[PDB]
Amino acid sequence: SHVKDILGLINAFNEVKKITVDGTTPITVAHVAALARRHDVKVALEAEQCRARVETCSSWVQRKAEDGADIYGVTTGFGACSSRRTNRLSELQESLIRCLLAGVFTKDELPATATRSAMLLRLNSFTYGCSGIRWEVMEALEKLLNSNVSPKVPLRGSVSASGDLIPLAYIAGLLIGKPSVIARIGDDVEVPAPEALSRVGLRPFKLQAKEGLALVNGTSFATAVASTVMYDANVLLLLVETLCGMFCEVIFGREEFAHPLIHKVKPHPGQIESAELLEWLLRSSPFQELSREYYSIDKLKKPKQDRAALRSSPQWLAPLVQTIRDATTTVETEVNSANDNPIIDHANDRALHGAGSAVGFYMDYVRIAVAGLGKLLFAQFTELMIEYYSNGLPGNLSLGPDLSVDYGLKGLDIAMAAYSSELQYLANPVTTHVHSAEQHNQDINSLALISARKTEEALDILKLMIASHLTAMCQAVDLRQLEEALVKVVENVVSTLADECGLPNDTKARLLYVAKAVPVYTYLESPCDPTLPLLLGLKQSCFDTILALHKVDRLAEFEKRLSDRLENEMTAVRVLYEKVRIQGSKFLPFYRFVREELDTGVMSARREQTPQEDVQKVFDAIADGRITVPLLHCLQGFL
Amino acid sequence: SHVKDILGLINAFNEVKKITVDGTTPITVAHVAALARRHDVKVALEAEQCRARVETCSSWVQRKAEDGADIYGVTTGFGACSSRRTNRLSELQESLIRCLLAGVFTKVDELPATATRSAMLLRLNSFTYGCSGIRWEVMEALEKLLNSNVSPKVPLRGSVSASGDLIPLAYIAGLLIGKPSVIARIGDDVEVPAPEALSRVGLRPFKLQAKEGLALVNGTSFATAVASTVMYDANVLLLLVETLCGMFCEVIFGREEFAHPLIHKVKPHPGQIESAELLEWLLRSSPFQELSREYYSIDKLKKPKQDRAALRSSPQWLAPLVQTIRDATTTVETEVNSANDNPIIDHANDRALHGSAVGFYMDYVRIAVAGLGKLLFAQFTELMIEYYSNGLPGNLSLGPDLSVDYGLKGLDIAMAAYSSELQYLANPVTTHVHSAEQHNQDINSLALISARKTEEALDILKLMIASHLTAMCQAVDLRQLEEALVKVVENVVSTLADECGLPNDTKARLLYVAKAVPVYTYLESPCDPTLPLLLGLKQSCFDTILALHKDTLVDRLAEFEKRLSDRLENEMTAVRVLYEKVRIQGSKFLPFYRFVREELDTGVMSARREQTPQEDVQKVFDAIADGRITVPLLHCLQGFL
Amino acid sequence: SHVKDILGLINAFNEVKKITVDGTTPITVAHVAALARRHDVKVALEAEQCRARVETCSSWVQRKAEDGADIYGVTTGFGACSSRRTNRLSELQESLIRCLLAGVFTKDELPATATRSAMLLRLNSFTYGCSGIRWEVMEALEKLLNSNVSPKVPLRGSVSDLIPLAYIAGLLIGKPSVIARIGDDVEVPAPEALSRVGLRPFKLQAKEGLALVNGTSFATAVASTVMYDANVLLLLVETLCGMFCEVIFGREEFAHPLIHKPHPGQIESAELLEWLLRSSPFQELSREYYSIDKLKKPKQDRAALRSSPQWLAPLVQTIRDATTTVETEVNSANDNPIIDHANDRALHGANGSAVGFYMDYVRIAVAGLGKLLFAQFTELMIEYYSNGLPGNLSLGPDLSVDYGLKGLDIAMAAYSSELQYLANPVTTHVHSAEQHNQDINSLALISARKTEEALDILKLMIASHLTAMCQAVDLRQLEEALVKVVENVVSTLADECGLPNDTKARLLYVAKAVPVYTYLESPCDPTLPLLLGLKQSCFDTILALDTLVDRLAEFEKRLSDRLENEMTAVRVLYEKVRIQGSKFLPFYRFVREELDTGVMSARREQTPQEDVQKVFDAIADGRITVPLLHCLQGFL
Amino acid sequence: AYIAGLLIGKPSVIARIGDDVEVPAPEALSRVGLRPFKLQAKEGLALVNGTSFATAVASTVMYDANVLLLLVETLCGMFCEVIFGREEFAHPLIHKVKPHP
């Protein structure tokens, strides 16, 4: 189950303290994201496992170069200039870095999290011992990483062909102490690269044979961004899947949409797996119990089936689960590889001439799956706001009671459409815009880094959408509970006033059915308004009871005493609520987290906090990883 | 390996005789393609394996319907109207079909018969799971319609592929009930009203029973049909493109090292290892790689150490495209081998239980196809330009009069046009979901629309493959002629050095030049003193005079030049003229070259061959389009393991 | 006003008998469309006006080439091979055509309509006297055009129009391999084609091959018919927004002149809509509806109605501006080099980027028009938004076996979804082409073909919209006649049963106020809104005032005796008025009477397809312009 | 709405004052000698119901698009000069015959 795999990734992300870098131990996207996001996470470069192969490779290269062997990027020019030969070994490598320090700072940069991640991947790539880089440079990299030092890197300039040439040149730039490369030390300090190395007790390196190319010729930045993108995509996917369950509960859906047999006959692994999760989440739900009751009232006048954003959520999610899982595998494969050219095969004494394409394509695919995830959340959000489709819920989830001055989540509804519209636009592909580049030497190139940044932007928006959706659903939980409490109050007042005014058994029964049947939010605004659905039904029932008993003083008395008692008792129960079925729900951890740990309450005109203040707290908890606590809680026992 | 798997799909496509439909035996995309494209392929609905469960389900549905059980789309309305109930069971079903016969025929566009017949197959197969409630008799009629080449004329557009391809499948339903306004084709010319079609094959119109209208329209059969034949073709063309990278390496004088197993072991994307393993195997004993190594040992330090990316990075480029196309095939097959219907009758448990994968994966496959096309455009571009082609003439023009021979220039122009439209097609369809059907279908997959765009992208890829293979056979010829021409030049220069009595030092320099200068730089006029053969000869003559200085030498050099301009052009013309009326013989790509040249009856293009570039590429494209191209492909890969 | 200019284009397309090709008389998108669609339209190449300059140019080029002048594509190679020189003038031109006959026929080709339009445009370019083409070749083109002869041309291959134009050249030189159509049926090799119209294959002279192939006549040809259709369909959509307002019970106030008074397209579309609705009998019903329970009904219409003029504004501008741009390209010399014989020189430039870019813009505007139509249709199908209309516009009365226009609703979403996808740009996919000598290129033909496909879909959406709207006219008219029956029945029964003035009045109100289509299925069902309302009022009257209880019970009894039969009767009568006073009468009449349709229901045997197809065919073939012009007459 | 929120001194609305200072909206209003407004009839909607932000960004976009276009046009001339182009491509009669303005 993909649910297990993702829980495994989340647990690894939180628990790891030391990333082992040795050329055999795999780095997962959870490891990359943990280093990027938790500064207590340290790298350990293991000498006993890979120092030997590195020093052998490095020395092989330096010797071969000095004896004038004809090797690409070592004694020949780069890319389109590979026909040029030199014996100025060091000068060849330094001229490479110089030509590649060619990005520009706008008024924007790759963030520190990305840059350090790239530094991690570049270090790891060296541990396979194919690069010819010196051990010392690797130790310097490990130390730069653990000391929280990183170059400031221009956003743009990589087409990610054989490598992310320009952004990786800035890491090489820091390593050789270029004065014009600026480096961050922690969050506050910025100093030239020579001052940076000095403060952590390193000296500038002079580049040897192949070292400039080894340092720039990989796809480390794209894969860095793709790794945190893929970490986040896995978590947010599991979060979206889970909340489809919560959506069913609050919308009064039919849980049958998640029956294992519907999906066993149409067996997409992601479809089966998501249905399996949903069935489990909803199994003995106290909210489904209210749903069943709701549909038994006027059964034949209510929809037999839910709308597609609920009922076909497991089929919609299926391919999205598969896309995100396969892309995680593909990115991890890239993380755990020697991306570099030439590959040094020191054992058989050849430098091998070959080559970011896997990452570029899969980031395109994931961006389309993220767009699908946002489209599902938009459609669910839209249904929840419209009283015709929310099975009892008031429009915009406005508590009112005075609806003319309470527009509830109308603002969040508008923001949802804006989020989803930009998201769909973002999901056009990047890899279809390949230009013939670098004197036509890179006549194909992956554009992985650019595609990775767009998918990263796509996830940022999904987060916004998940934040709003979860907020709306806690609003709806509160509204359903209040609804239960209100209908009970109405039934009681009607039952007792029936006894008090001494109306026949028939009249009592007819009147109590109306109290049960009328959606309370259709008349909460003014329960004794003669034109609103409570009084409208009661009047119909009264005229009906007059005809059936034919072969009035008490009915006029019942009505009069209804507008004495009803509103006040309804107000009291609401007011009391403002200062329960969620307790038996699998989604209790989410509601408790949002309401208690974040300190929110049912939205209304009498709560001074804006929607912004409420959603922000939820967004922040999503952004920083705290949401995974209620998520793991909600999920435990699923196996 | 994906190679053996694709070889298996082609073998199944060619060899299958009968498609067994029984509710357990899997239908693959080759079966769907086989049924669509080979009318001798027959559908065999096996009663013994599934008739009994169909009748149980059928009978169960009717019984529950007549008892007034409340079951979606059986005693309730459909879609956004599911809150309406009736006991008018047959009219409920006929009213659904009526309302869905709502497409328009444009100007004439329609789903093709290949797609409609495929959809018919998939709808029949779905019914064999015994969950639908449809009568066994309706299934037999479908098998008979399929086997008799009758299909409804179906409008191109109208489906959003939510729970079903509602409008298109209403036309299959409209045929089975003999709606007179539903036109049916029988074979390729004949078109008649539905009642006449049914009579011509000995069936009578059906009266719809409970749930039967819904059963006929409520799955994603048209999108899945189109996507199946799309995935079959994607698999074939992918393999073709991978194989042709090898042939590109041979004719462009690439370095085979790009495909070495260690490069890909250290970056182990499954598609990367596997495409390279194939390429390595394809180029192992190549006589063209032999010419290549020979070419780079001449003026070694004045020549690129690496090839360009379109060659050198083809395994890395291909890897994700292989994975995309292979994973999409599995996804589409999973969809083929399912009961796409709602509600599901679970007659065993006495209950009724109430097109997305294909849309997304079609979007992904369209991106992979644009990527394959980008690879082809880039290779073809290198091949056309003398700066990047390592001895080939611009546009692969044979000449020798280049001012009146533009070679494959028109093809080059068209390749740009093909690639540009292709990159445009690869924008996603799934990002354009509208809230549909009174907001009941607020998500929908658009799978049929997406599948159609991927089909169009594949149609363009076929064009590009055809031109590329054509350009590569042109390049094979030019390489073989080049080799033969250089030998004549060497021989003539060698015999004239003797006749004229030139020193060994002079002879050495003059023979070096004849070997080193690319023949196609001076072919137009071999004795033109301003072209590279003579320039190089003149340079070496000045060098030999200066080296032998410590007269009659100049006299003999002058004689050498005079006699060269008497004899060399004639001997070069003769060898070329002879060639117009070998190393390809030792090459894994002989089957392609032999297929294009002898089986399709082509020749090296020039001003003297009267056939247009159109006429040559049309033959190759018709071969790719109709599957004949898989014979050389299978011959070429014979023995790969 | 853009509305006058569009009626001007439509008039011209209908009336033109002859296309004068003379080198100064402009060709409009309407002339191109007419030549392509009406075969009685003929080309008249006017010798007296342009033969002199063509011959002067032709001779200059021939003489200069013979003298050994260094002129691109005349004594030099083409494109990236322009460093190659030759004295072999004719062979140079023939080898260019040979190399460019490089399209493939897939299973597909440019339609004859486009191919003939390209031949027209090419002929026209030649009359400017800059090409060096011979007069004889131009006369041969006119003769080919007027005799319905045209080469079969592959769909793809131009980055913009070397390959496709090479097939026109191949016809003229009688290449065996080039296939020509003659009318609808006959297909023969080019040499046979020329023979049949009494022509001989040409031997190309200096610059001739290049002159025949070196401009963008195909992209411009497709662009021209595309722009003609976009103007016509634009005006159709604008007009039908007015018909949508009538059937949906919208508020005409959205079209008031001061709101907009000022994007020209915004002012002008509003000005049209205001006029179309000024004396509408349907707006009279709308006002009446909104005065019934005013404070319980929306104050504003939804955006797809209320903001239609603002939506349409940039769409009008885009289509109008693109039209001007295509016409500029039509009335130009696209060729290179440009021979300026007057001053004894050849001019080496690049005369089609304008068309590529604007086709991308227009494809976006067409997508925009479609979204509007989708949004209106959607509203119309949903009872919550249609102001009294039944869901799916289903007549019933048995809604459980009548799904009305639901199939059309579904189709509309498919249409719109595909349309939005199409509207992505083409010009952003420029590849570095032709040995990198065409490192920019416009892709105009490809873009034009995409916009053409986008219009195809818009026609589908308009045909469905117009069908829904006539369904909606019938339902409103039936609504009004049905409400009067209920009012009469309630009224006379109140008398017969002798209820007071108070009761009669409350019951009359309910009959007036309750939306009929909420109870038509079973008017006397106690759970449906009519009897729910009457029971509320009867209880009210009992309190505010016996044997009255007797008279009410008899009222309720005689209602399920009289009511359903009389409602059934008017509907049955209707299936076997306010539209008569509406500007939109010609559309309703055209669809109902001229196309022979009727209100859709379970009792009408025609499928939705049968109905919409007729409306589509009429849109596709231009008959829709007859009602369009009738509806618009008097608008100034 | 953030502009309206400032004008009415919402504490949750932060305001910028120059480059350095960020303060809650009531303290922002205080410093410029202004007091929170109490919204009267239609003032809320009048403040939010227009397309002022889109048009604002669109305005700085169009200004820049004009400047950069002219700069691109001008730099084609510079490219001609350094690449050894033929200036004949800009001769007026070529373009008079294809008169896109």
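Numbering of chain A is taken from Swiss-Prot, so the residues present carry the numbers 9-115, 122-369, 373-568, 578-605, 618-677, in order.
Method reported for this entry: X-ray crystallography, 2.2 Å.
Cβ atoms here come from the backbone N, Cα and C positions, even for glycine.
Annotated in Swiss-Prot:
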- A:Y80 to A or F: Abolishes enzyme activity (MUTAGEN)
- A:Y80: active site, proton donor/acceptor (ACT_SITE)
- A:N231 to X: Abolishes enzyme activity; when associated with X-355 (MUTAGEN)
- A:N231 to A: Abolishes the formation of the MIO cofactor and thereby abolishes enzyme activity (MUTAGEN)
- A:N231, A:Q319, A:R325, A:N355, A:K427, A:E455, A:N458: (E)-cinnamate binding site (BINDING)
- A:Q319 to M: Increases deamination activity with beta-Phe. Increases beta-regioselectivity in the amination of cinnamate. Abolishes enzyme activity; when associated with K-325 (MUTAGEN)
- A:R325 to K: Increases deamination activity with beta-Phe. Increases beta-regioselectivity in the amination of cinnamate. Abolishes enzyme activity; when associated with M-319 (MUTAGEN)
- A:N355 to X: Abolishes enzyme activity; when associated with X-231 (MUTAGEN)
Which same-chain residues, if any, lie at least 6 apart from A:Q319 (mutagenesis position) yet have Cβ under 8 Å of it: A:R268, A:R325
A:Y80, A:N231, A:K427, A:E455, A:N458: the recorded positions whose Cβ falls under 8 Å from a chain B Cβ: A:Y80, A:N458
Listed in sequence order, residues with CB under 8 A of A:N231 (mutagenesis position) and six or more positions away: A:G81, A:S176, A:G177, A:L179, A:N353, A:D354, A:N355
A:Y80 (mutagenesis position) versus A:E455 ((E)-cinnamate binding site) - Cα distance in angstrom: 17
Length of the line joining the Cα atoms of A:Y80 (mutagenesis position) and A:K427 ((E)-cinnamate binding site), in Å: 62
Least buried by Cβ count (within 10 Å) of the recorded positions A:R325, A:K427: A:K427
Residues satisfying Cβ distance under 8 Å from A:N458 ((E)-cinnamate binding site), sequence separation of at least 6: A:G87, A:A88
Count of other CB atoms lying within 10 Å of the CB belonging to A:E455 ((E)-cinnamate binding site): 19
(E)-cinnamate site span - longest C-alpha distance across A:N231, A:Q319, A:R325, A:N355, A:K427, A:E455, A:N458, in Å: 58
A:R325 (mutagenesis position) - helix vs strand vs coil (DSSP): helix
Neighbouring C-beta atoms (10 Å sphere around the C-beta of A:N355 (mutagenesis position)): 24
